[PDB]
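Inspection log for the structure reproduced underneath, given as structure tokens.
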There are 2 protein chains.
Amino acid sequence: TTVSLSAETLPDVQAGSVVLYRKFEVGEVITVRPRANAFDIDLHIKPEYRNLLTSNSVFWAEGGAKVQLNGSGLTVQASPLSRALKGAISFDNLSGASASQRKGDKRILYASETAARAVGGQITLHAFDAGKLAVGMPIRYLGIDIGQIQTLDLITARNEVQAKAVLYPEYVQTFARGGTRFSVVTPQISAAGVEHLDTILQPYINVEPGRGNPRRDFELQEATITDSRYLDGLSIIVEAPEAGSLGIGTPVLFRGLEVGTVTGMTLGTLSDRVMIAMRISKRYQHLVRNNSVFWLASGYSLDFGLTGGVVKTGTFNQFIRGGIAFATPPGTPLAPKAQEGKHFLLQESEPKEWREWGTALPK
Amino acid sequence: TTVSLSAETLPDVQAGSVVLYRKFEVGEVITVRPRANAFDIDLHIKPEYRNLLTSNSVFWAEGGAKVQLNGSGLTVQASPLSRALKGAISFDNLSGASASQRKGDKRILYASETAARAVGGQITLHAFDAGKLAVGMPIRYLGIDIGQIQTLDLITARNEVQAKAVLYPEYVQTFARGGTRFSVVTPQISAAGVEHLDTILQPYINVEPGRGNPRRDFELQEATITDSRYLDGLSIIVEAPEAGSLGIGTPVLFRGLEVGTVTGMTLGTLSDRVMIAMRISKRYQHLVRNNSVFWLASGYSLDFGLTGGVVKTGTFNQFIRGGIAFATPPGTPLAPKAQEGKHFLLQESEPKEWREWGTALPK
């Protein structure tokens, strides 16, 4: 016996199994020494490698012939029978696993490789409905996998679901800094068209980063659409009497070109006006001014003629998601740029002069 | 022979098979001693572990090489040939299995691990149609698996299907308290759009908890939509001459923002008015008052013009699910909050002054 182990549950571990290292075989498991409360596992490694063995090492266990799918994959490694018959143990060093050996007496055998990387990077979410969440669900940023949900805990004292997820140690300091918005993505089949196609197969969690204190306690927000594409933009609040056909994902239009989208919809402080939160992209941030009137351009408007009736149908997005359109009135002194927070007043009718304005906006 | 067993049916059990413990091998099955009415099974365990053996232990049997799917999973454990050739027996302790040994002479071998946890947590449902139910169908609360249907019994004396399901022992006391609404979920493809996407693959049973006496005898209600999202809200009853386009899932609107949904539709006590049951969310509970007139806002309304005709089409939800909209008339003494049960009278026309009311509702 060269290095011992401890664990609470031993589903896979079988005596006589082979010790792996980077999916390569060195060492041997010899003894499962049982206890009533917490079982003990003993390992043999060679006398040269135990000098190479570091106190910053973690041991993770896996067992059985695993065919992994992982999209379009089936391959099984060059494997001995000792994994095929008995539950194996692999190991590797990492940087900051010294704290797991400072606490307790001996090392712990993690149930898989995922729980072996769950030191320091483990965060906790709070969701009202775990109908979209799943164990093994990846947390993605810009479509790059930076984390994974590993468990789901239901609480009936406070009726909500605590999902504890992990982050990889490169991104544990960059993310989880407070003001971080975790949001699931999901397919939508409704009056609003769908943009997410892969989420029918495998849903993930989009994330917005933030800056501040390392909180590591988060709330899962609703399924948001604006956050993924239109980011780090100029946030504009517009007040309206009605909602109308507006919604999350409704485009903001300038001469028919989509310059931004609506982030969210909320009642006002006093319940007389709804506020519609939108973001304009950085390339189009300079377009809005302090004198930039909005108007609701939602759905089809056509004029009847008595002698003869001229009609036109664009089949545009504002039928499905009724957009807000704007233009700047002409002024030879130009009003300054819009601030990070500014309240606009929506006009109910489209002002007729908007074709003939022609306000020069440079850069 | 160290511990014996009894069972009625013996599909899997084969003599010479290995005894498991937490999917780890200790002990050995030696003898299948037959009888005409109820067969006897005998087990060998080591003399150290039989002192460790507790009277609160259950034995469950499983047999054959089982590849489990469980979503995106295929893995087979580190297994001996003794499971691969012969039907094995695993065991574990639990808290309150002493009552199974108080009754009868010896322990019973359950047919699987699911029936071994079916002590005390076993409830009974009564459904009119078992077309949605299935054996192994999970009972979920907030998307967390808290139970499982294990059998289906058809009765032709009273033409209905008794489905006996289990609950895990953490949730047997919290749930099954009477006033508990069990409801299946199912995909819908109709005039009303679908919200449930996973239920095409695997349907489950949503559940509302209750408080009272431990009944453990329940009735399976219809497929409800309002219960999952809008919960613990202010229940409001509105009386109308017609149903119209209303239904379960029809949103309640305040200035175009969805504040609540319709729970169910029922004829009145005297068959002259239908009552429409709705719930308003806790964040929007303070919006309704004792003077809050409703009106039916269902589908598209547009005005014809003779010289020129102004038309607008929102493509809103009230075409698909015709919503009820409200606003509060102005009064310098404010009427109090709506009670837990209060009957409103629906107005057939939209009152024109509703834009210019502007009633101040604080908090």
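The residues of chain B that appear here are 515-877 by Swiss-Prot count, in order.
Per the header of the entry, the method used was electron microscopy, 3.6 Å.
Including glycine, each Cβ sits where the backbone N, Cα and C put it.
Among the mutagenesis entries in Swiss-Prot is B:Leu595 to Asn, noted as: Loss of activity. The annotation that Swiss-Prot gives for the mutagenesis experiment B:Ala598 to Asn reads: Loss of activity. For the mutagenesis experiment B:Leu599 to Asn, the note given by Swiss-Prot reads: Loss of activity. In Swiss-Prot, the entry for mutagenesis B:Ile703 to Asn states: Does not affect function. The structure shown retains the original residue. While the structure shown retains the original residue, Swiss-Prot records the mutagenesis experiment B:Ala705 to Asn with this note: Does not affect function. Under the heading of mutagenesis, Swiss-Prot lists B:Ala706 to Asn and annotates it as follows: Does not affect function. Under its mutagenesis annotations, Swiss-Prot gives B:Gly707 to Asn the following note: Partially affects function.
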Around the Cβ of B:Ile703 (mutagenesis position), other Cβ atoms within 10 Å, all chains included, total 8
For B:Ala598 (mutagenesis position), the number of neighbouring Cβ atoms whose distance to its own Cβ is within 10 Å equals 12
Spacing of the two Cα atoms, B:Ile703 (mutagenesis position) and B:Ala598 (mutagenesis position), in whole angstrom, works out to 45
For B:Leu595 (mutagenesis position), the closest of the mutagenesis positions by C-alpha position, picking from B:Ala705, B:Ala706, B:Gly707, is B:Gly707
Expressed in Å to no decimal places, the gap between the Cα atoms of B:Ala706 (mutagenesis position) and B:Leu599 (mutagenesis position) is 53
Applying a CB distance under 8 A toward chain A to the mutagenesis positions B:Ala598, B:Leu599, B:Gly707 yields B:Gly707
B:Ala598 (mutagenesis position) and B:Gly707 (mutagenesis position), compared by Cα position, are separated in whole Å by 48
